Amino acid sequence: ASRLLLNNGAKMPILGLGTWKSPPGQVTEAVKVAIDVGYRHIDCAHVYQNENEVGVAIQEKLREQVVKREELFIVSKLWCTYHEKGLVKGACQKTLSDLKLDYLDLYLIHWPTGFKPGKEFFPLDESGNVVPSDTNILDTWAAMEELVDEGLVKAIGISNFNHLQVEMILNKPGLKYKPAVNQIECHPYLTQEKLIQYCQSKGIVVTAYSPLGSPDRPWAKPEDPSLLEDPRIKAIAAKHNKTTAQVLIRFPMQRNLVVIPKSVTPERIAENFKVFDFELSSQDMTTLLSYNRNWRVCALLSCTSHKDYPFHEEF
Ligand SMILES: NC(=O)c1ccc[n+]([C@@H]2O[C@H](COP(=O)([O-])OP(=O)(O)OC[C@H]3O[C@@H](n4cnc5c(N)ncnc54)[C@H](OP(=O)(O)O)[C@@H]3O)[C@@H](O)[C@H]2O)c1
Ligand SMILES: O=C(O)Cc1nn(Cc2nc3cc(Cl)ccc3s2)c(=O)c2nccnc12
(Lines of atoms letter the chains of each structure in order from A and count residues from 1; the text may use other names and numbers.)
(Lines give C-alpha, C1' and ligand atoms only; values in the text may rest on other atoms or scores of the structure.)
(Ligands and ions follow the chains in the order given, each with its own letter.)
Protein backbone atom coordinates (compact mmCIF):
# COMPACT_ATOMS: atom_id res chain seq x y z
CA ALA A 1 0.00 0.00 0.00
CA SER A 2 1.04 3.59 -0.58
CA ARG A 3 1.00 4.64 3.11
CA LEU A 4 2.22 3.15 6.44
CA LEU A 5 0.43 3.60 9.77
CA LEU A 6 2.28 5.48 12.54
CA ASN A 7 1.74 5.18 16.29
CA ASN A 8 -0.42 8.36 16.29
CA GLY A 9 -2.91 6.86 13.79
CA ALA A 10 -1.63 9.01 10.89
CA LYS A 11 -0.80 7.48 7.51
CA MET A 12 2.69 8.32 6.23
CA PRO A 13 3.11 8.19 2.42
CA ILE A 14 5.69 5.53 1.57
CA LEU A 15 7.33 7.74 -1.13
CA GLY A 16 8.56 11.20 -0.31
CA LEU A 17 10.71 13.85 -1.93
CA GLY A 18 14.11 14.48 -0.38
CA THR A 19 15.52 18.05 -0.31
CA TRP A 20 19.11 17.82 0.93
CA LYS A 21 21.35 19.58 -1.65
CA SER A 22 18.32 20.98 -3.52
CA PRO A 23 19.56 24.58 -4.04
CA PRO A 24 17.15 27.31 -2.86
CA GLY A 25 17.10 28.66 -6.42
CA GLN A 26 15.84 25.31 -7.79
CA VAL A 27 13.86 23.59 -4.98
CA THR A 28 10.65 25.62 -5.27
CA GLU A 29 10.10 24.30 -8.77
CA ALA A 30 11.10 20.78 -7.68
CA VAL A 31 8.51 20.77 -4.90
CA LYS A 32 5.77 22.20 -7.13
CA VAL A 33 6.42 19.51 -9.76
CA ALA A 34 6.55 16.81 -7.08
CA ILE A 35 3.12 17.83 -5.77
CA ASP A 36 1.71 17.94 -9.29
CA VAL A 37 2.86 14.43 -10.12
CA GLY A 38 1.58 12.97 -6.81
CA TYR A 39 4.15 13.20 -4.05
CA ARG A 40 2.42 13.91 -0.74
CA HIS A 41 5.43 13.68 1.56
CA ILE A 42 8.37 16.06 1.65
CA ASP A 43 11.49 15.47 3.75
CA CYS A 44 12.99 18.77 4.97
CA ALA A 45 15.55 19.95 7.49
CA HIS A 46 16.82 23.22 8.92
CA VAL A 47 20.40 22.25 8.00
CA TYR A 48 19.40 21.94 4.31
CA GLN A 49 19.14 25.74 4.29
CA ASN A 50 16.24 25.74 1.81
CA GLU A 51 13.08 25.45 4.01
CA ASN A 52 11.87 28.91 3.00
CA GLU A 53 11.88 27.88 -0.67
CA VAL A 54 10.16 24.60 0.06
CA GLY A 55 7.57 26.60 2.01
CA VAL A 56 6.94 28.89 -0.97
CA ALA A 57 6.13 25.85 -3.14
CA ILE A 58 3.74 24.35 -0.59
CA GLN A 59 1.92 27.65 -0.06
CA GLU A 60 1.51 28.18 -3.79
CA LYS A 61 -0.04 24.75 -4.28
CA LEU A 62 -2.34 25.17 -1.27
CA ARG A 63 -3.50 28.51 -2.67
CA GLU A 64 -3.97 27.00 -6.18
CA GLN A 65 -6.24 24.35 -4.58
CA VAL A 66 -4.02 21.53 -5.87
CA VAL A 67 -3.81 19.94 -2.42
CA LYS A 68 -5.05 20.77 1.03
CA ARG A 69 -2.77 20.74 4.01
CA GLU A 70 -4.24 17.58 5.54
CA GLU A 71 -3.24 15.60 2.41
CA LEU A 72 0.46 16.56 2.80
CA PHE A 73 2.94 14.83 5.11
CA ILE A 74 5.69 17.34 5.92
CA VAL A 75 8.74 16.18 7.87
CA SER A 76 11.49 18.34 9.32
CA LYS A 77 14.34 17.81 11.75
CA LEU A 78 15.98 19.40 14.79
CA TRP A 79 19.61 20.23 14.08
CA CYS A 80 22.44 19.18 16.39
CA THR A 81 23.12 22.69 17.69
CA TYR A 82 19.61 22.87 19.22
CA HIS A 83 19.63 19.78 21.48
CA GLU A 84 19.42 21.83 24.66
CA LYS A 85 15.93 21.45 26.18
CA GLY A 86 15.30 25.19 26.14
CA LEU A 87 16.30 25.59 22.45
CA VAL A 88 14.12 22.86 20.96
CA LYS A 89 10.84 24.82 20.79
CA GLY A 90 12.50 27.82 19.11
CA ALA A 91 14.12 25.58 16.54
CA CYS A 92 10.77 23.98 15.73
CA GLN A 93 9.04 27.36 15.55
CA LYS A 94 11.74 28.66 13.20
CA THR A 95 11.30 25.67 10.89
CA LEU A 96 7.53 26.23 10.95
CA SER A 97 8.01 29.94 10.12
CA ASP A 98 10.33 29.08 7.20
CA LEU A 99 7.99 26.37 5.83
CA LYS A 100 4.99 28.73 6.35
CA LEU A 101 3.12 26.01 8.23
CA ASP A 102 1.26 25.82 11.50
CA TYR A 103 2.23 22.20 12.25
CA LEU A 104 4.60 19.44 11.10
CA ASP A 105 3.42 15.92 10.51
CA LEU A 106 6.70 14.56 11.87
CA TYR A 107 9.67 16.17 13.56
CA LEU A 108 12.90 14.19 14.01
CA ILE A 109 15.99 14.48 16.11
CA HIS A 110 18.35 14.73 13.09
CA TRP A 111 21.36 13.06 14.72
CA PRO A 112 21.90 11.70 18.27
CA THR A 113 24.87 14.02 18.73
CA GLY A 114 24.44 17.46 20.27
CA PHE A 115 26.81 20.15 19.01
CA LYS A 116 27.79 23.40 20.71
CA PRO A 117 24.99 25.93 20.27
CA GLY A 118 25.75 28.92 18.10
CA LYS A 119 25.60 30.33 14.57
CA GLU A 120 27.67 27.55 12.93
CA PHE A 121 25.96 24.35 11.86
CA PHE A 122 29.23 22.44 12.38
CA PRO A 123 31.19 24.21 15.14
CA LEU A 124 34.77 23.06 14.78
CA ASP A 125 37.77 23.51 17.06
CA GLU A 126 41.07 24.67 15.51
CA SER A 127 41.95 20.97 14.93
CA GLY A 128 38.73 20.25 13.00
CA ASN A 129 36.93 18.20 15.67
CA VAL A 130 33.26 18.98 16.11
CA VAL A 131 32.64 20.73 19.41
CA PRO A 132 29.93 18.79 21.36
CA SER A 133 27.26 20.15 23.69
CA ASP A 134 26.44 19.04 27.21
CA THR A 135 23.19 17.45 26.12
CA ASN A 136 21.84 13.93 26.17
CA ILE A 137 19.28 12.11 24.11
CA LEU A 138 16.76 11.62 26.93
CA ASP A 139 16.52 15.30 27.83
CA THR A 140 16.25 16.27 24.17
CA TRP A 141 13.49 13.71 23.76
CA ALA A 142 11.54 15.21 26.66
CA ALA A 143 11.70 18.61 24.90
CA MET A 144 10.48 16.92 21.67
CA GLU A 145 7.50 15.46 23.56
CA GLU A 146 6.50 18.97 24.64
CA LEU A 147 6.12 19.94 20.96
CA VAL A 148 3.47 17.26 20.57
CA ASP A 149 1.68 18.36 23.72
CA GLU A 150 1.67 21.95 22.37
CA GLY A 151 0.22 21.03 18.99
CA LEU A 152 3.26 22.05 16.88
CA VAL A 153 3.97 18.55 15.57
CA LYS A 154 1.78 15.49 15.19
CA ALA A 155 4.52 12.90 15.68
CA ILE A 156 8.13 12.81 16.74
CA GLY A 157 10.96 10.50 15.88
CA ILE A 158 14.65 10.00 15.48
CA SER A 159 17.24 9.76 12.77
CA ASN A 160 20.64 8.02 12.63
CA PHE A 161 19.99 6.31 15.99
CA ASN A 162 21.51 2.92 16.61
CA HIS A 163 19.58 0.21 18.40
CA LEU A 164 20.97 1.05 21.83
CA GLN A 165 20.03 4.71 21.36
CA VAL A 166 16.50 3.67 20.28
CA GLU A 167 16.37 1.40 23.34
CA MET A 168 17.42 4.29 25.61
CA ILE A 169 14.37 6.33 24.50
CA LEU A 170 12.00 3.37 24.72
CA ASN A 171 13.17 2.71 28.27
CA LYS A 172 13.04 6.40 29.36
CA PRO A 173 11.34 6.70 32.74
CA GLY A 174 8.22 8.74 32.30
CA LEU A 175 8.29 8.31 28.49
CA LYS A 176 5.26 10.21 27.14
CA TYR A 177 5.40 9.44 23.37
CA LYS A 178 7.28 6.59 21.64
CA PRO A 179 9.32 7.59 18.55
CA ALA A 180 7.18 7.00 15.48
CA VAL A 181 10.04 6.75 12.94
CA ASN A 182 13.76 6.13 12.73
CA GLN A 183 15.17 7.60 9.49
CA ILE A 184 18.40 5.87 8.53
CA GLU A 185 20.66 5.46 5.51
CA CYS A 186 19.53 2.41 3.53
CA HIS A 187 20.39 1.05 0.09
CA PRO A 188 21.86 -2.12 -1.49
CA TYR A 189 25.38 -1.32 -0.20
CA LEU A 190 24.09 -0.68 3.36
CA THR A 191 21.03 -2.85 3.85
CA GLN A 192 20.63 -2.40 7.61
CA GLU A 193 18.99 -5.80 8.18
CA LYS A 194 19.52 -5.90 11.94
CA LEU A 195 18.53 -2.33 12.73
CA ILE A 196 15.43 -2.54 10.52
CA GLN A 197 14.35 -5.81 12.15
CA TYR A 198 14.88 -4.18 15.55
CA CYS A 199 12.94 -1.04 14.81
CA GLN A 200 10.08 -2.83 13.04
CA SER A 201 9.79 -5.30 15.95
CA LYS A 202 9.35 -2.28 18.29
CA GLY A 203 6.63 -0.76 16.08
CA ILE A 204 8.83 2.04 14.76
CA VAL A 205 8.53 2.82 11.08
CA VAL A 206 11.84 3.05 9.20
CA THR A 207 12.52 5.62 6.51
CA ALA A 208 15.37 4.85 4.08
CA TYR A 209 17.44 7.89 3.15
CA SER A 210 20.06 8.18 0.38
CA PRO A 211 18.34 5.26 -1.50
CA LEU A 212 20.20 6.07 -4.69
CA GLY A 213 23.50 6.26 -2.73
CA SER A 214 23.63 10.08 -2.70
CA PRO A 215 25.82 10.57 -5.78
CA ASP A 216 25.77 14.37 -5.18
CA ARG A 217 27.08 14.04 -1.60
CA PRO A 218 29.86 16.63 -1.19
CA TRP A 219 32.58 14.19 -0.16
CA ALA A 220 32.11 11.67 -2.99
CA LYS A 221 35.07 10.54 -5.04
CA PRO A 222 34.57 9.51 -8.71
CA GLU A 223 36.30 6.21 -7.71
CA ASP A 224 33.67 5.44 -5.02
CA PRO A 225 30.84 2.93 -5.57
CA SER A 226 27.87 4.15 -7.61
CA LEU A 227 24.51 2.40 -7.21
CA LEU A 228 22.93 4.08 -10.20
CA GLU A 229 25.81 2.85 -12.39
CA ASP A 230 26.09 -0.66 -10.86
CA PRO A 231 25.76 -3.00 -13.86
CA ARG A 232 24.04 -5.67 -11.75
CA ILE A 233 21.28 -3.27 -10.79
CA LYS A 234 21.06 -2.03 -14.39
CA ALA A 235 20.39 -5.66 -15.37
CA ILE A 236 17.56 -5.95 -12.86
CA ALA A 237 16.05 -2.69 -14.17
CA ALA A 238 16.30 -3.81 -17.83
CA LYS A 239 14.44 -7.02 -17.05
CA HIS A 240 11.48 -5.01 -15.71
CA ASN A 241 11.74 -2.25 -18.35
CA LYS A 242 12.43 0.29 -15.58
CA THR A 243 15.32 2.58 -14.70
CA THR A 244 17.93 1.82 -12.08
CA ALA A 245 16.52 4.64 -9.95
CA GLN A 246 13.07 3.01 -10.09
CA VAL A 247 14.53 -0.33 -8.92
CA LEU A 248 16.40 1.36 -6.05
CA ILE A 249 13.22 3.16 -4.90
CA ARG A 250 11.02 0.07 -5.16
CA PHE A 251 13.52 -2.02 -3.18
CA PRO A 252 12.91 -0.36 0.22
CA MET A 253 9.16 -0.15 -0.42
CA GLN A 254 9.04 -3.98 -0.60
CA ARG A 255 10.77 -4.12 2.80
CA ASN A 256 7.95 -1.98 4.27
CA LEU A 257 10.19 1.08 4.47
CA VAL A 258 9.38 4.65 3.62
CA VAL A 259 11.78 6.01 1.00
CA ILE A 260 12.75 9.62 0.18
CA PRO A 261 14.72 9.96 -3.10
CA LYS A 262 15.95 13.45 -3.85
CA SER A 263 15.88 15.24 -7.15
CA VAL A 264 15.55 18.80 -8.40
CA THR A 265 15.21 17.65 -12.01
CA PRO A 266 11.54 17.61 -13.11
CA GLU A 267 11.96 14.59 -15.43
CA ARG A 268 13.56 12.56 -12.65
CA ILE A 269 11.02 13.68 -10.06
CA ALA A 270 8.35 12.24 -12.36
CA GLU A 271 10.39 9.10 -13.17
CA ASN A 272 11.03 8.40 -9.50
CA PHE A 273 7.27 8.34 -8.78
CA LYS A 274 6.60 5.62 -11.36
CA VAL A 275 7.28 2.76 -8.95
CA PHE A 276 3.75 1.52 -8.16
CA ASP A 277 3.17 -0.48 -11.37
CA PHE A 278 5.77 -3.25 -10.94
CA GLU A 279 7.13 -5.57 -8.32
CA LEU A 280 10.64 -6.87 -7.72
CA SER A 281 10.71 -10.69 -7.51
CA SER A 282 11.90 -12.64 -4.48
CA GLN A 283 15.11 -13.37 -6.40
CA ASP A 284 15.59 -9.69 -7.20
CA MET A 285 15.12 -8.74 -3.54
CA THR A 286 17.52 -11.42 -2.35
CA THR A 287 20.04 -10.31 -4.97
CA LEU A 288 19.86 -6.64 -3.98
CA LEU A 289 20.20 -7.54 -0.31
CA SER A 290 23.27 -9.62 -1.21
CA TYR A 291 25.11 -6.43 -2.35
CA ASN A 292 25.48 -5.17 1.22
CA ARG A 293 29.02 -3.97 1.97
CA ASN A 294 28.35 -1.88 5.12
CA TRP A 295 29.22 1.08 2.92
CA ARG A 296 27.99 4.20 4.55
CA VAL A 297 27.89 7.51 2.64
CA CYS A 298 26.59 9.63 5.50
CA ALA A 299 28.98 10.10 8.33
CA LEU A 300 31.66 12.66 9.24
CA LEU A 301 35.11 11.80 10.43
CA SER A 302 35.00 14.98 12.54
CA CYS A 303 32.14 13.56 14.74
CA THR A 304 33.62 10.11 15.54
CA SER A 305 34.66 10.65 19.15
CA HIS A 306 31.34 12.17 20.25
CA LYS A 307 29.86 10.17 23.11
CA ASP A 308 26.70 9.72 21.06
CA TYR A 309 28.36 8.91 17.69
CA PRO A 310 25.99 6.24 16.37
CA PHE A 311 28.08 4.08 14.05
CA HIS A 312 30.56 2.34 16.34
CA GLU A 313 27.85 -0.15 17.35
CA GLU A 314 27.22 -3.14 15.08
CA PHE A 315 23.67 -1.81 14.60
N1 LIG B 1 18.43 12.04 8.18
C2 LIG B 1 19.59 12.23 7.63
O3 LIG B 1 20.63 12.32 8.26
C4 LIG B 1 19.65 12.25 6.14
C5 LIG B 1 20.85 12.02 5.49
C6 LIG B 1 20.87 12.00 4.11
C7 LIG B 1 19.70 12.17 3.38
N8 LIG B 1 18.52 12.43 4.02
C9 LIG B 1 17.26 12.66 3.25
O10 LIG B 1 17.18 11.68 2.22
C11 LIG B 1 17.10 12.37 0.96
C12 LIG B 1 17.66 11.51 -0.14
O13 LIG B 1 19.06 11.23 0.08
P14 LIG B 1 20.21 11.99 -0.73
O15 LIG B 1 19.78 13.37 -1.06
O16 LIG B 1 21.44 11.80 0.09
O17 LIG B 1 20.42 11.17 -2.08
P18 LIG B 1 19.68 10.20 -3.07
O19 LIG B 1 18.23 10.50 -3.05
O20 LIG B 1 20.14 8.83 -2.83
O21 LIG B 1 20.35 10.68 -4.45
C22 LIG B 1 20.10 12.02 -4.95
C23 LIG B 1 20.94 12.20 -6.18
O24 LIG B 1 20.50 11.27 -7.20
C25 LIG B 1 20.17 12.02 -8.36
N26 LIG B 1 19.01 11.42 -9.00
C27 LIG B 1 17.73 11.45 -8.51
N28 LIG B 1 16.87 10.76 -9.20
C29 LIG B 1 17.61 10.28 -10.26
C30 LIG B 1 17.26 9.47 -11.36
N31 LIG B 1 16.02 9.05 -11.61
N32 LIG B 1 18.23 9.21 -12.27
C33 LIG B 1 19.47 9.64 -12.00
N34 LIG B 1 19.92 10.39 -10.99
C35 LIG B 1 18.92 10.65 -10.13
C36 LIG B 1 19.93 13.44 -7.91
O37 LIG B 1 20.19 14.35 -9.00
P38 LIG B 1 19.38 15.70 -9.28
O39 LIG B 1 18.76 16.20 -7.95
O40 LIG B 1 20.39 16.70 -9.92
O41 LIG B 1 18.33 15.28 -10.30
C42 LIG B 1 20.96 13.58 -6.83
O43 LIG B 1 22.27 13.79 -7.34
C44 LIG B 1 17.82 13.68 1.22
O45 LIG B 1 17.62 14.64 0.18
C46 LIG B 1 17.25 14.05 2.59
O47 LIG B 1 15.91 14.50 2.41
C48 LIG B 1 18.48 12.42 5.40
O1 LIG C 1 22.24 15.54 7.94
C2 LIG C 1 21.78 15.25 6.80
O3 LIG C 1 20.59 15.05 6.58
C4 LIG C 1 22.73 15.10 5.68
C5 LIG C 1 24.09 15.68 5.92
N6 LIG C 1 25.00 14.81 6.28
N7 LIG C 1 26.27 15.27 6.48
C8 LIG C 1 27.18 14.26 7.03
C9 LIG C 1 26.95 14.16 8.52
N10 LIG C 1 27.37 13.17 9.24
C11 LIG C 1 27.13 13.40 10.60
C12 LIG C 1 27.48 12.58 11.66
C13 LIG C 1 27.13 12.99 12.91
CL14 LIG C 1 27.45 11.90 14.21
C15 LIG C 1 26.41 14.13 13.19
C16 LIG C 1 26.08 14.98 12.15
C17 LIG C 1 26.41 14.59 10.86
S18 LIG C 1 26.06 15.41 9.39
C19 LIG C 1 26.69 16.57 6.30
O20 LIG C 1 27.89 16.87 6.52
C21 LIG C 1 25.68 17.54 5.93
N22 LIG C 1 26.00 18.85 5.74
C23 LIG C 1 25.02 19.67 5.42
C24 LIG C 1 23.71 19.25 5.28
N25 LIG C 1 23.38 17.97 5.40
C26 LIG C 1 24.37 17.08 5.73
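The residues of chain A that appear here are 2-316 by Swiss-Prot count, in order.
From the backbone N, Cα and C atoms, a Cβ is placed for every residue, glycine too.
Quick look at what Swiss-Prot lists:
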type     : residues       : note
BINDING  : 10-19, 211-273 : NADP(+) binding site
MUTAGEN  : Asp44 to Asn   : Reduced glyceraldehyde oxidoreductase activity
MUTAGEN  : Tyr49 to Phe   : Complete loss of glyceraldehyde oxidoreductase activity
ACT_SITE : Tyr49          : active site, proton donor
MUTAGEN  : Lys78 to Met   : Reduced glyceraldehyde oxidoreductase activity
MUTAGEN  : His111 to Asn  : Reduced glyceraldehyde oxidoreductase activity
BINDING  : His111         : substrate binding site
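The structure, with features from Swiss-Prot marked on it.
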{"residue": "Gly10", "record": "NADP(+) binding site", "Cβ contacts under 8 Å, 6 or more apart": "none"}
{"residue": "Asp44", "record": "mutagenesis position", "Cβ contacts under 8 Å, 6 or more apart": "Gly17, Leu18, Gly19, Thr20, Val76, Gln184, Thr208, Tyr210, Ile261"}
{"residue": "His111", "record": "mutagenesis position", "Cβ contacts under 8 Å, 6 or more apart": "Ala46, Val48, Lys78, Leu79, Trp80, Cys81, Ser160, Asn161"}
{"residue": "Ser211", "record": "NADP(+) binding site", "Cβ contacts under 8 Å, 6 or more apart": "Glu186, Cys187, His188, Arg218, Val298, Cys299"}
{"residue": "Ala221", "record": "NADP(+) binding site", "Cβ contacts under 8 Å, 6 or more apart": "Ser215, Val298"}
{"residue": "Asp231", "record": "NADP(+) binding site", "Cβ contacts under 8 Å, 6 or more apart": "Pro189, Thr245, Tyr292"}
{"residue": "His241", "record": "NADP(+) binding site", "Cβ contacts under 8 Å, 6 or more apart": "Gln247, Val248, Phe279, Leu281"}
{"residue": "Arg251", "record": "NADP(+) binding site", "Cβ contacts under 8 Å, 6 or more apart": "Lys243, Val276, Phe279, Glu280, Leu281"}
{"residue": "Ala271", "record": "NADP(+) binding site", "Cβ contacts under 8 Å, 6 or more apart": "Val34, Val38"}
Query - Per DSSP, three-state class assigned to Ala221 (NADP(+) binding site) - result: coil
Report task. In three-state terms from DSSP, label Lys78 (mutagenesis position) for me. Result -> strand
Report task. Please list, in sequence order, those recorded positions from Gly10, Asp44, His241, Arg251 with the Cβ less than 6 Å from ligand 1. Result -> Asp44
Report task. Work through the recorded positions one by one (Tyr49, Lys78, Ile261) and point out the residue whose CB has the fewest other CB atoms within 10 angstroms. Result -> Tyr49
Requested in this report: Give the helix, strand or coil assignment DSSP yields for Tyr49 (mutagenesis position).
Outcome: helix
